Amino acid sequence: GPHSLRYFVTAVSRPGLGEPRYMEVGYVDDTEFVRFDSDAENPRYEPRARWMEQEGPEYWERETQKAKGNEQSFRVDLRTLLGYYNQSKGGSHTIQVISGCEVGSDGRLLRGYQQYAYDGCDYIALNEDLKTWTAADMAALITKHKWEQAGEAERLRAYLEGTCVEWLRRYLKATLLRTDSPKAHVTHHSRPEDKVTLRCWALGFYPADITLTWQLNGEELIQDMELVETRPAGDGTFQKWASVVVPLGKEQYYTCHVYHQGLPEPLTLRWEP
Amino acid sequence: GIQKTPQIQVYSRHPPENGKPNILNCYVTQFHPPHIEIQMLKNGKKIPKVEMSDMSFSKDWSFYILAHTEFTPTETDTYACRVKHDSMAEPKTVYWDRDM
Ligand SMILES: CC(C)C[C@H](N)C(=O)O
């Protein structure tokens, strides 16, 4: 299947309180593998997965020095954007970036991207051609014209097609993905008068992607069902539940279905008093 | 820019059993700006040793983080997570419900 190498970058100004806080986080297949945090006396790029200590001290010095350079460029960028938007020097602001390459099963580049946001809104994005830019407002247009006139898209296309895929191709290459199957159970809770709540739980699963449904007579109860957003247990696994309110005494007419990539086939379960 | 209001869930790592040590989570998502203050409370009083995960953000730019603390639930103790963030006029408190 496909693989991804992506970096998520945050720069937050804190006028009067010190230097901006800068973070870079690297993900292989949506799993954190390296992190740089500026909030230290001697900030270093650090491994975050069990396989990254293989890299020598040469790797860590180069990446640390790269991240420190990026940090200082985003410090400048934060100041630049105050000019572009005519904002005062007293407020905190945030720049974010997502940058990366996704390759198919065949090792060919599927998608490369470089997307910037300012204070929670899209700012500029490199287009799929890896040759042109989409600007979100008239401020970002200024950056666009600067980058068109500096061969930035050229420098990016060479990174995304070249070094990104090369590093990705070798990173965790170990190519296949962990799955932990959900364990499921149903709980029973009282409601006012002649109704009860049935809650179908899925616990201990990985990855987060999952679907829970409740069926009455073969049909999924989309309208009446309450769902929580999937949430981490804190140990690497995830949790989710779905509930329905049903008539007292009709609990055995309802079936929970759990769908997860780890399961040989979906779980079906009912309230078991 | 924008402000996004944090979404909060308070829940245990393991199914709760009275008297058995466990971990209480406060999972806070979908917020912007990234500055946030998260407290966990037992019977109304701040819990001292609350650990914070590293902060991350999603494809929609919004931030998320997990706060957690050791706890030993009992039948009558009350737990809550309180979050202060510029998107909200007052701090939001969400109580732990052992059934959710
Ligand atoms: C926010 C950054 C993309 C700004 C860019 N370096 C500029 O000076 O236009």
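Residues displayed in chain B correspond, in order, to Swiss-Prot positions 20-119.
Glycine is no exception: its Cβ is also placed from the backbone N, Cα and C atoms.
Here the Cβ of B:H54 (variant position) has 16 other Cβ atoms within 10 Å, regardless of which shown protein chain they belong to. According to its DSSP assignment, B:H54 (variant position) is coil. For the natural variant B:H54 to Q, the note given in Swiss-Prot is In allele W4.
Quoting Swiss-Prot on the natural variant B:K64 to E: In allele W3. The number of other Cβ atoms within 10 Å of the Cβ belonging to B:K64 (variant position), over all protein chains shown, comes to 7. A strand conformation is recorded for B:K64 (variant position) in the three-state DSSP classification.
Annotation of the natural variant B:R101 to T in Swiss-Prot: In allele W2. Taken residue by residue with DSSP, B:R101 (variant position) is part of a strand. The number of other Cβ atoms within 10 Å of the Cβ belonging to B:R101 (variant position), over all protein chains shown, comes to 18.
With an 8 Å limit on C-beta distances, the variant positions from B:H54, B:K64, B:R101 that reach chain A are B:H54. For B:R101 (variant position) paired with B:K64 (variant position), the C-alpha to C-alpha distance reads 11 Å.
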